[PDB]
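Participant: This is the structure I want to talk about, given as structure tokens.
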Amino acid sequence: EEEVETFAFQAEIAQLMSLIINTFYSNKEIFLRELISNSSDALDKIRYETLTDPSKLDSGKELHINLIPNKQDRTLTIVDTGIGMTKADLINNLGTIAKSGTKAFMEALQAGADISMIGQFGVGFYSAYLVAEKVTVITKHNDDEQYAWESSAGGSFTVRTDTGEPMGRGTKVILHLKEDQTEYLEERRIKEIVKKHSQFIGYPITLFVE
Amino acid sequence: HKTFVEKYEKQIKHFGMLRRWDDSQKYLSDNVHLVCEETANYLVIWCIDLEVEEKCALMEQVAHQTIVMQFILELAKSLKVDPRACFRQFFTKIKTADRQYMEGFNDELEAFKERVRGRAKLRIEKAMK
């Protein structure tokens, strides 16, 4: 038997998610920018740690983001060699911990904002819901084990101990893209978006098309 | 000054609804005409009104935009060069491993919000009693 725990999304997060999922926007590829930008953060963060403690490089000396589409499984996997998050980080940061940015973003929308600033308030993660249906995140932190974080909208998320192959270190996010949003599984589409918003990433990015 | 606000109000108001470093950096690059004192002034005025509306959630973010403008302007002024040419270095020193600069940035931010709260209470008290 596995250890699966279901937690509830904070009020504002649940509300915003419901809005992001039901509201039909135009600029949707923002989700890729948000994720990739957040991926560079994971890398930049591990560096500073390894500078003081080189022993954390045994988890993988490489520092690069990989984009792995899948037209067969209809999934968009994104991998970053950062230090990832712990079980506590996953549960706390992704769901429980309220973000003042989430609250303000909602107010900003009323004041007259845009979707291209969703990650501005710090809510630059759930933007994937604009194109996906169910989010799956697997990460391997140094001072922790391997865990799986998945949520299929609604207002709850599931955290359990990952059984899959060891990842070493890093963040691996597999997006369950919507059946009508397969366009992002296109190499030319992804490459276009990367050369568009992901050109300031000071870390090598590699797309692995089939 | 006055004609500036009545020409880019919608732009400035949209600027205060941000918070990321490189994100706002491009916003300032694309709208280099927004790096002015009036801009920072508007953000205060707006923040004070937001606090009264009990929109303390948005007030916290707008302040993270007011301090940015103030800091950039100060940074540029100290360098004795036009802010429009000295607005990207601020976002550079924010990644710098020197957290002292970042802390200095946070301290003013926290104090700014608290100073705002006092102003908002004085505004309502002057008409309440």
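The numbers used for chain A are those of Swiss-Prot, and the residues that appear cover 14-223, in sequence.
Backbone N, Cα and C atoms are what each Cβ position is placed from, and that goes for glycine too.
Per Swiss-Prot, mutagenesis A:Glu47 to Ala is noted as: Strong ATP-binding. Strong interaction with HSF1, HIF1A, ERBB2, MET, KEAP1 and RHOBTB2. No effect on interaction with TSC1. Under its mutagenesis annotations, Swiss-Prot gives A:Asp93 to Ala the following note: Impaired ATP-binding. Strong interaction with HIF1A, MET, KEAP1 and RHOBTB2. Loss of interaction with HSF1 and ERBB2. Los of interaction with TSC1. Here the residue is the original one, but Swiss-Prot notes a mutagenesis experiment at this spot, A:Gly97 to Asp: Abolishes ATPase activity.
Neighbours and distances for these, please.
Facilitator: Cβ environment of A:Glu47 (mutagenesis position): A:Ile131, A:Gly132, A:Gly137, A:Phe138, A:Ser140, A:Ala141 lie under 8 Å away, each six or more residues apart in the same chain.
Within 10 Å of the Cβ of A:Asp93 (mutagenesis position) there are 27 other Cβ atoms, across all protein chains. DSSP assigns A:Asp93 (mutagenesis position) to a strand in the three-state reduction.
There are 27 other CB atoms within 10 A of the CB of A:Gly97 (mutagenesis position), with all protein chains counted.
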